[PDB]
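In what follows, a single structure is set out as structure tokens and then discussed.
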Amino acid sequence: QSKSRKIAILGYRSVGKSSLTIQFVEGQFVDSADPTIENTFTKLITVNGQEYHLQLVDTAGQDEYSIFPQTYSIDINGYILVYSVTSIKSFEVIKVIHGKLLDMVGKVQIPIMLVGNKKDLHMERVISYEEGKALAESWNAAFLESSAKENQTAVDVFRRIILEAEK
Ligand SMILES: Nc1nc2c(ncn2[C@@H]2O[C@H](COP(=O)(O)OP(=O)(O)O)[C@@H](O)[C@H]2O)c(=O)[nH]1
Ligand SMILES: [Mg+2]
């Protein structure tokens, strides 16, 4: 009766993959997490009356030199690509990640969204909302900005990838 979804969170180091996931899962903002270990969390959520059992795969990051498998995992239902609005490197990297991701998954109908994180650090922003939104638009992807300090923004991220999966 409950639907099962596996979601992978990708992105450069320090963009907030872990903090976002932990905010969503446990409702806490954390100041650090093992940068080099992949963590899998589970979380039960109800979206629009529908019960979902989530496995959230919080990858250790990737950069421009990271290897992507050459073929996809049928058991992964969506990809969240995170960058930080405070890091141009992160934003450039997320484009390379998207490229290698698309090469791995090809035409498969598995949703990919883009998330500009750390929006609370408004004095440290180097990526405009427009830049992120337009990139996502050029990918035919959903876009959101988020802050791991703000529970609703993290919830909105994971809910949106779930909604995108069933379009
Ligand atoms: N102010 C602020 N700090 C954040 C946010 N997300 C992550 N951080 C901080 O950024 C640092 C790296 O975050 P982390 O989740 O480990 O990034 P990861 O390497 O992508 O998993 C940590 O000190 C977090 O507390 C955010 O949305 N706002
Ligand atoms: Mg992490």
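Quick note: numbers on chain A are straight from Swiss-Prot, i.e. 3-169, in order.
Heads up, the Cβ atoms here are built off N, Cα and C, so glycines get one too.
What Swiss-Prot notes for the published mutagenesis of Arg15 to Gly is this: Partially resistant to inactivation by TSC1-TSC2. The GDP binding site annotation in Swiss-Prot covers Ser16, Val17, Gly18, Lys19, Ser20, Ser21, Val32, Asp33, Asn119, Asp122, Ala150 and is backed by experimental evidence. Annotation source Swiss-Prot lists Mg(2+) binding site at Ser20, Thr38. Quoting Swiss-Prot on the mutagenesis of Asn41 to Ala: Impairs interaction with MTOR. Impairs signaling through mTORC1, but still binds guanine nucleotides normally. Experimental mutagenesis at this site is recorded by Swiss-Prot as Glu53 to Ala, annotated: Causes slightly reduced phosphorylation of EIF4EBP1. Under its mutagenesis annotations, Swiss-Prot gives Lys135 to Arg the following note: Decreased ubiquitination in response to amino acids; when associated with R-109, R-151 and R-178.
A sphere of 10 angstroms centred on the C-beta of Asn41 (mutagenesis position) encloses 17 other C-beta atoms.
You'll find the Cα of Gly18 (GDP binding site) roughly 13 Å from the Cα of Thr38 (Mg(2+) binding site). Checking each of the binding-site residues (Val32, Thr38, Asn119) against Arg15 (mutagenesis position), the C-alpha distance stays within 10 Å for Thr38. Within the set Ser16, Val17, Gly18, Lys19, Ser20, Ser21, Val32, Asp33, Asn119, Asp122, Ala150 that the record links to GDP, no two Cα atoms are more than 16 Å apart, and one pair reaches that distance.
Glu53 (mutagenesis position) sits 27 Å from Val32 (GDP binding site), taking the C-alpha atoms as the reference points. Using CA atoms as reference points, the binding-site residues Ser20, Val32, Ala150 were checked against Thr38 (Mg(2+) binding site), and the closest is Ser20. Nearest to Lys135 (mutagenesis position) in space, judged by Cα atoms and limited to the binding-site residues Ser16, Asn119, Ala150, is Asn119.
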